[PDB]
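Here the structure comes first, spelled out in structure tokens, and everything after it is commentary.
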Amino acid sequence: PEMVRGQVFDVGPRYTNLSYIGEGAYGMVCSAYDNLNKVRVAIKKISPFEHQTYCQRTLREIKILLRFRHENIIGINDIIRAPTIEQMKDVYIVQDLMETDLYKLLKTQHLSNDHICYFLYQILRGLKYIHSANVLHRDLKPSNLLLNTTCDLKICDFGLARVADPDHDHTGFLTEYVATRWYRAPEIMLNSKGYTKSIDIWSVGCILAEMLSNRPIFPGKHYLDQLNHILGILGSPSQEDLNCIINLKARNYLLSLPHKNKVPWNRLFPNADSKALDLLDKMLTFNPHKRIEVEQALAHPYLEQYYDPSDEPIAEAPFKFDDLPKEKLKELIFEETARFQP
Ligand SMILES: *[C@H]1CC(=O)[C@@H](O)[C@@H](O)CCCCc2cc(O)cc(O)c2C(=O)O[C@@H](C)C1
């Protein structure tokens, strides 16, 4: 088998001329030439079978991506693994080779307002499809937004996704968690398990802010710091928004803080389009029940050049509603990947 940086990367003979391109969660990512389709592709190596939770993340993503089909979601082109469960130690997922991601881009490139608008449109167009399937991505952030050379955008990684469950979203103070820290909604730290669609809209709002200035808007240094950053910009929550928090520990924490004023968006972002900031404000709303939903966001004036609901498709087959041991999960991953065998 071909080796990359000392490790086995066993994808041939269809995929040749390998180059290391980065690191996944359970393995490395390489580019490779696809000798059938005569294009280069991205390949992620996954080694999950020793841990029930790794198997869970892997199965979840495979099951979601094999049902989804959307221009702004990166699909699975091929899955490579051994012919038998006994011999299967790794799984390789083959996907379109993109040019870069938004994390890398924002490290050195100023975006024009036209690029910001088109990127945000494509993020929300993909998210409309995801939420229409009753699925939550739960880890939206710049490094999960891939771009090709003509700035078409695709959402990566459904390993933390879940089926939405709003009736079972409530929990205690300081419990959860959901998402990468900088992109976590305030309610995660207060009273939410991250089981409603509003969790993803908060993350998109954080991404929009970061496109406006090339810096994360809420860069908390640790779990606890994240709420300090959010409230330092949004200011103190209103009485009405506090009353919506029935958990006493969470509500009394907020009541214990000195008053903080809101920082105006046009002071934080003085070169931004005013329609962009109006949409930013509606995505970064403290109360998740008042936060804008994905279809309202697509219809916002900032996106008027692109909005077209008949060209913003939804899922045909939403996901209707599982933790069990790794041996059954390995079996389930073997079965879910069978369609790609010769
Ligand atoms: C999508 C998530 C993602 O891109 C980030 O987590 C990366 O840091 C992961 C490693 C690089 C992935 C990559 C790199 C290039 O140049 C082109 C690609 O198409 C990809 C890619 O498809 O990443 C997928 C597998 C994960």
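We're sticking with Swiss-Prot numbering for chain A, so the shown stretch reads 9-329, 334-354, in order.
Including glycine, each Cβ sits where the backbone N, Cα and C put it.
Straight from Swiss-Prot, the features:
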DOMAIN    23-311  domain 'Protein kinase'
BINDING   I29, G30, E31, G32, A33, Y34, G35, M36, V37, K52  ATP binding site
MUTAGEN   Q117 to A  Reduced affinity for DCC. Strongly reduced affinity for DCC; when associated with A-123
MUTAGEN   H123 to A  Reduced affinity for DCC. Strongly reduced affinity for DCC; when associated with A-117
ACT_SITE  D147  active site, proton acceptor
MUTAGEN   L155 to A  Reduced affinity for DCC
Notebook entry, point to check: Which of the recorded positions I29, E31, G35, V37, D147 has its Cα nearest to the Cα of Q117 (mutagenesis position)?
Noted result: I29
Item checked: Which of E31, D147, the listed recorded positions, has fewest other Cβ atoms within 10 Å -> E31
Margin query: The deposited coordinates stop at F329 and pick up again at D334, leaving 4 residues out. What Cα-Cα distance does that leave, in Å?
Written below: 9
Next item on the list: Can you figure out which of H123, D147, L155 (the recorded positions) comes closest in space to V37 (ATP binding site), comparing Cα atoms?
Entry: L155
Check: On a count of neighbouring CB atoms within 10 A, which of the recorded positions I29, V37, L155 is highest?
Finding: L155
Margin query: Less than 6 Å between Cβ and the nearest atom of ligand 1 is the rule; apply it to the recorded positions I29, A33, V37, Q117, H123, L155.
Written below: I29, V37
Note to self: Using the Cβ center of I29, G30, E31, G32, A33, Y34, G35, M36, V37, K52 as the ATP site position, which other residues in that chain lie within 8 Å, going by their Cβ?
What the structure shows: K53
Item checked: Diameter of the ATP binding set by C-alpha atoms, the set being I29, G30, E31, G32, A33, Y34, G35, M36, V37, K52, in angstrom -> 15
Next item on the list: Compute the C-alpha separation of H123 (mutagenesis position) from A33 (ATP binding site), stating it in Å without decimals.
Entry: 29
Next item on the list: In whole Å, note down how far the CA of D147 (active site, proton acceptor) lies from the CA of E31 (ATP binding site).
Entry: 17
Item checked: When distances run from the Cα of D147 (active site, proton acceptor) to each of the recorded positions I29, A33, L155, the nearest one -> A33
Next item on the list: Give the helix, strand or coil assignment DSSP yields for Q117 (mutagenesis position).
Entry: coil
Notebook entry, point to check: Expressed to the nearest Å, what is the distance separating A33 (ATP binding site) and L155 (mutagenesis position) at their Cα atoms?
Noted result: 20
Note to self: Please report the Cα separation of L155 (mutagenesis position) and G35 (ATP binding site) in Å, rounded to an integer.
What the structure shows: 22
Margin query: Is it possible to get the count of other C-beta atoms within 10 angstroms of the C-beta of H123 (mutagenesis position)?
Written below: 15
